[PDB]
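A.B. asks: Input: one structure, supplied below.
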Amino acid sequence: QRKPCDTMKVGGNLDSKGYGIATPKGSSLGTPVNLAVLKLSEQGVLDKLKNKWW
Amino acid sequence: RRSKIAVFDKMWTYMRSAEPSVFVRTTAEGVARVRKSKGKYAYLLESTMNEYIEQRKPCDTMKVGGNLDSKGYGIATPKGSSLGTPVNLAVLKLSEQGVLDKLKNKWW
Amino acid sequence: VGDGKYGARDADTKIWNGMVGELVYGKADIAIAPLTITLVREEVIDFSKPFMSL
Amino acid sequence: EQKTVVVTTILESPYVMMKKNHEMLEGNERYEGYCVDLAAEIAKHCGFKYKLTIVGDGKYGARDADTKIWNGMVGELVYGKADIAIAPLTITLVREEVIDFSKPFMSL
């Protein structure tokens, strides 16, 4: 989706991996962040953000 | 029911107002309704089930399209049990060494 | 186990019924089944990183 | 009382990009993109003020087997200096041993 827009993608995915938020071990931030990162996934906000940039 | 991004809502408005009822309350009824309708009818279900149903007899249906979202299965442990933390490493160490791909290929 | 479902909350009694209830009431040590990860479940049981995507 | 929390991230585009007004603007307004929008949503949930800083050495990093040093974002995070890494940091086995990842927010 960037100029000159002359590539194309083909086919499936050969593997699977995921990104993630990260925090230091024993931080108090660790449990609420994981709840937010689930809650945002179900309200569709993440896909709205993806479309907003891709 | 909570869709966004101004494409799904057309489908939702359609299914809210089509006649006769487009929904089915058991999955085998949906499969039968696809199989009998000479390709005039389509159905939405979990991709992991779809990719299996393709491989059974009569072998008369196929997957088409990509995806609308993403979800995953997971191992479950009771809260605060000491057993949970090594399993979380085990699942990772398996995935990086192809076992969870070969076990999928074996059965699908 | 005789659930047939994958566990859900009864909104009336607040009792957990089915698969997840057997872990909350401690009848077994670990469950391995294709239960889907959603926000309602993390609040009472813990899940690994996801072993599949769909 | 609460104190503002540092947040470390790497440009890498389009996850983070420079604003076309950085000649004049000051503070967080220097930065925009998908990462910044996600940051504001997490901040609205958890209720913390946050100050962005670009990572010091431009790399994700991994443990050097010789010196046992951690470089990169993981370096700034493990040694108690950054406190959160909102970044496209790929989950892999060697990292789970020293930091905790949320459930994954995107698949690739």
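For chain C, we keep the numbers from Swiss-Prot: what you see runs 466-519, in order.
Cβ atoms here come from the backbone N, Cα and C positions, even for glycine.
Sharing the features that Swiss-Prot gives for it:
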- C:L504 to Y: Promotes dimerization. Strongly reduced desensitization (MUTAGEN)
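Situate these features within the shown structure.
C.D. replies: Listed in sequence order, the residues of the same chain lying 6 or more apart from C:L504 (mutagenesis position) and placing their CB within less than 8 Å of its CB: none are present.
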A.B. asks: Which state, by DSSP, holds C:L504 (mutagenesis position): helix, strand or coil?
C.D. replies: helix
